[PDB]
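Undergrad: I'd like to ask you about the structure that follows.
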Amino acid sequence: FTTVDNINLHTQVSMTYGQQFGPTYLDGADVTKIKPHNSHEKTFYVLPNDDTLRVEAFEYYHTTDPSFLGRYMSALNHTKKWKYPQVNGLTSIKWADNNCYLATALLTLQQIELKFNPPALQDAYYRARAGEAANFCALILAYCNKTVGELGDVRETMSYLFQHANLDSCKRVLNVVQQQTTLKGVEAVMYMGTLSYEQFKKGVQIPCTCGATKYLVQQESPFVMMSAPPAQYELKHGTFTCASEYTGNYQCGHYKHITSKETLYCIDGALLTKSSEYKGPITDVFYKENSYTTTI
Ligand SMILES: Cc1ccc(OCCN(C)C)cc1C(=O)N[C@H](C)c1cc(-c2cnn(C)c2)cc(-c2cncs2)c1
Ligand SMILES: [Cl-]
Ligand SMILES: [Cl-]
Ligand SMILES: [Cl-]
Ligand SMILES: [Zn+2]
Ligand SMILES: [Zn+2]
Ligand SMILES: [Zn+2]
Ligand SMILES: [Zn+2]
Ligand SMILES: [Zn+2]
């Protein structure tokens, strides 16, 4: 049977699989060169060749890029080989093929409230919290055009993931000095420049178009992401939801994830380290907000 979304299966009935069905993938491995066998007979992924499959493909993945299915299947061939151990109630990834940014992003995703627009992302996202995050990690690579082993940046991975999610209800009003602007969607949840969410509310010096300082006026969202170039940062118990640590040179460095439970927990792959106070190089800090109205 040939399916493009795995929730809409179509029946089909020597000649290589590629000449019969086009590009054919079984369990994330190309069987285009492979011939039919009595063992193969099952369910095979195929790039859509008719409008019925093209419509079903968009309904599940929300993309029409034909290379998407091939890159997703190729990424899935590696992710299912990875082990996904659960540490401190969170589904992480055992480090393999430079996935330190994937695991840090996966740990951060389970702790922020997010609804994905494509059903493929959402179904795998629920499966990811359950412990089966193979399809979810492969989809992340496919939507981000990143390949397995490629060096990935967490705040960029989040940026593309936030674009494929419902952030319409998120909103941010910023005033720079008196001129205030409104940011909606991904811009409302992300800011590059500083890690302290308090500093963002108090004001940050920004280049004036005339010459200014930038302060937050209103924030209606379920969370806020604060990004900055990697620098030594002090993390206190209860001030942050989670953070991402970067230790190394540009692109080459390793990614580590710190979360704030009853004590600060630090997750590197499958390893977990606990400390009451943690000071280290941090590039992204995540904060939980529901509504903010400035006192200014
Ligand atoms: C792992 C990785 C993979 C891919 C990747 O791609 C980026 C290019 N992209 C456009 C495709 C980046 C990274 C990556 O090293 N990220 C860390 C967080 C980082 C960031 C920044 C940074 C971000 N903004 N500014 C203004 C500075 C600086 C450094 C360092 C500089 N000197 C020593 S460390 C490290
Ligand atoms: Cl879309
Ligand atoms: Cl989408
Ligand atoms: Cl918080
Ligand atoms: Zn969409
Ligand atoms: Zn691999
Ligand atoms: Zn001015
Ligand atoms: Zn404490
Ligand atoms: Zn790494």
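To match Swiss-Prot, the residue numbers of chain A are left as they are there, and the shown ones run 1571-1583, 1587-1614, 1616-1751, 1757-1790, 1793-1877.
Structure determined by X-ray crystallography, 3.2 Å.
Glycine is no exception: its Cβ is also placed from the backbone N, Cα and C atoms.
Where Swiss-Prot documents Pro1640 to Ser as a natural variant, the accompanying text is: In strain: Omicron/BA.2.75. For the natural variant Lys1655 to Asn, Swiss-Prot gives this note: In strain: Beta/B.1.351. The structure shown keeps the original residue. For the mutagenesis of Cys1674 to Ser, Swiss-Prot gives this note: Complete loss of PL-pro activity. The structure shown keeps the original residue. Among the sequence features in Swiss-Prot, the mutagenesis site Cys1674 to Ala is noted as follows: Unable to remove host IFIH1 (MDA5) ISGylation. According to Swiss-Prot, the feature active site, for PL-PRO activity maps to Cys1674, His1835, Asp1849. According to Swiss-Prot, the natural variant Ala1708 to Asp carries this note: In strain: Alpha/B.1.1.7. Record note (Swiss-Prot) on the natural variant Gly1819 to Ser: In strain: Omicron/EG.5.1. Looking at Swiss-Prot, you'll find the mutagenesis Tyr1831 to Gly or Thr noted as follows: Reduced inhibition by GRL-0617.
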Undergrad: Which of the recorded positions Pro1640, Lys1655, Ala1708, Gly1819, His1835 has its Cα nearest to the Cα of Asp1849 (active site, for PL-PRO activity)?
TA: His1835
Undergrad: If you measure from the Cα of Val1583 to the Cα of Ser1587, with 3 residues left unbuilt in between, what do you get in Å?
TA: 12
Undergrad: Reported as an integer number of Å, what is the Cα distance between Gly1819 (variant position) and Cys1674 (mutagenesis position)?
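TA: Given the Cα positions, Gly1819 (variant position) is 25 Å from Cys1674 (mutagenesis position).
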Undergrad: Can you grab the distance between C-alpha atoms at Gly1790 and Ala1793 for me, in Å and as a whole number, given the 2 missing residues?
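TA: So the endpoints of the gap, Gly1790 and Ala1793, lie 7 Å apart at their Cα atoms.
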Undergrad: How big is the Cα-to-Cα gap, in Å, between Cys1674 (mutagenesis position) and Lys1655 (variant position)?
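TA: The Cα atom of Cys1674 (mutagenesis position) is 15 Å away from the Cα atom of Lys1655 (variant position).
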Undergrad: Where's the emptiest Cβ shell within 10 Å among the recorded positions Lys1655, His1835?
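TA: With the recorded positions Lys1655, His1835, fewest surrounding Cβ atoms within 10 Å: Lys1655.
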Undergrad: Relative to the Cα of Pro1640 (variant position), which of the recorded positions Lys1655, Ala1708, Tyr1831, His1835 has the closest Cα?
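TA: Checking each of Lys1655, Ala1708, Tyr1831, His1835 against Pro1640 (variant position), the shortest Cα distance is to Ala1708.
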Undergrad: Provide the three-state secondary structure of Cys1674 (mutagenesis position) computed with DSSP.
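TA: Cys1674 (mutagenesis position) sits in a helix per DSSP.
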Undergrad: Given a gap of 5 unmodelled residues from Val1751 to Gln1757, what is the distance between their Cα atoms, rounded to a whole number of Å?
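TA: Cα-Cα distance across the unmodelled segment: 5 Å.
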Undergrad: Just counting, how many other CB atoms are there within 10 A of the CB of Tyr1831 (mutagenesis position)?
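TA: A 10 Å sphere around the Cβ of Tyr1831 (mutagenesis position) contains 9 other Cβ atoms.
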